[PDB]
Number of protein chains: 2
Amino acid sequence: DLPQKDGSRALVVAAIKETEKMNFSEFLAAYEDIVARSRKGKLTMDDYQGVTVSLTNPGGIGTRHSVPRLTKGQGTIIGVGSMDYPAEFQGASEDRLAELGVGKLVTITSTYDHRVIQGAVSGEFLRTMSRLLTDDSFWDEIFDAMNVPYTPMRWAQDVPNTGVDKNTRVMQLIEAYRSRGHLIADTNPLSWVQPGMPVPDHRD
Amino acid sequence: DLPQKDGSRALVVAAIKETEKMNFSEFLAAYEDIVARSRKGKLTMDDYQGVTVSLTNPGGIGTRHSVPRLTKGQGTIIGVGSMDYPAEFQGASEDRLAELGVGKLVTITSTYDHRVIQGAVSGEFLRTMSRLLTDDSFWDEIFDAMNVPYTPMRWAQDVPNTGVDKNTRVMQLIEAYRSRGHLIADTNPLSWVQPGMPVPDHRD
């Protein structure tokens, strides 16, 4: 969305091209190029031509979901809604929500041309997006690209406070870092691991 | 108490002599000598002469305390009563007593000749006996004599289950023994410590 000389807002769609040949680092650079040039009025005619698929974000303002229109030339448009708690939880305590294990959600929509795309394909597409945003391999690939030294947080169900108390478990974590934490420390100025030597276990 | 040929029981007092020159090991030997010889009828006239102070045990049967008689020649007689719970707790659960922190008690009496011993002396005597049976130095001396390798249990008040939970504290004790327990193990066939070398800390 770029404002005009008069003042009236007018949305136009610009394209990130050849996206099937990019890693996350390359993708992030390409994205921020389009946003940069738009803010200083340096987009050309070629930037607005050749779009295959589109993305919209009603969730910015706080809309829960939308049913948008599809422009001629394309097959699908994807929409991203709000990342808040549901309205039935918007007056509850942080303490009570933390006890139960209530998370935030995002709603995603797919609007498609029925002459060329069938409903089973559209459902399978949204199922793959759901799996990726909770998948170990997906978050490993992003961390690798951005040079984050730690292991990513993994997806799991909340466990009950039975057997060994959770306070005992937090004290055992403090001992582990004080004893074995040097095994994952940013000590090597090269990104080098000697292939001959054996790697110690650091699951602790 | 030795039974006669007829069957009728008849108590007589035998003496452990020169007791002010003995350690606990020597004392235990002298005691068991008198008890042994009595059971096989080999006490002499000299064993029954020269008693200065006496000890009686009504607590054996379960009496709580007694006011006994003093025989001519001596100045005091000491009596030891029952080592049970009080009668008001004799129908309570082991669980409820353990929660509160209720211990067992022993009652001790002193019967003295008032022409030579005053009441203040008799009270000070019973206060010293109370202190000794809870004292660190007393139990160190007994353990040393009998060759017990561990430190004795010490006297303390029950502490509340606040701050770090007691379950966390029991798990830290298991880790201590698995790591540092070799420092107090029965590994040396001599009772030898090299005086030159420094002794490691094993308070853990």
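Following Swiss-Prot, chain B shows residues 203-406, kept in their order.
Technique stated in the header: electron microscopy, 2.3 Å.
Heads up, the Cβ atoms here are built off N, Cα and C, so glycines get one too.
Cβ-based neighbour count (10 Å, all protein chains) for B:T258 (mutagenesis position) stands at 16. According to Swiss-Prot, the experimentally introduced change B:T258 to A is described as follows: Loss of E2 succinyltransferase activity, but nearly no effect on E1 dehydrogenase activity.
Looking at Swiss-Prot, the entry for mutagenesis of B:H316 to C says: Loss of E2 succinyltransferase activity, and 2-fold reduction in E1 dehydrogenase activity. Secondary structure at B:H316 (mutagenesis position), taken from DSSP and collapsed to helix, strand or coil, is coil.
Taken from Swiss-Prot, the feature active site, proton acceptor covers B:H316, and the record attributes it to experimental evidence.
Where Swiss-Prot documents B:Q320 to D as a mutagenesis experiment, the accompanying text is: Slight reduction in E2 succinyltransferase activity and in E1 dehydrogenase activity. There are 9 other Cβ atoms within 10 Å of the Cβ belonging to B:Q320 (mutagenesis position).
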All-chain count of other Cβ atoms within 10 Å of B:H316 (mutagenesis position): 8
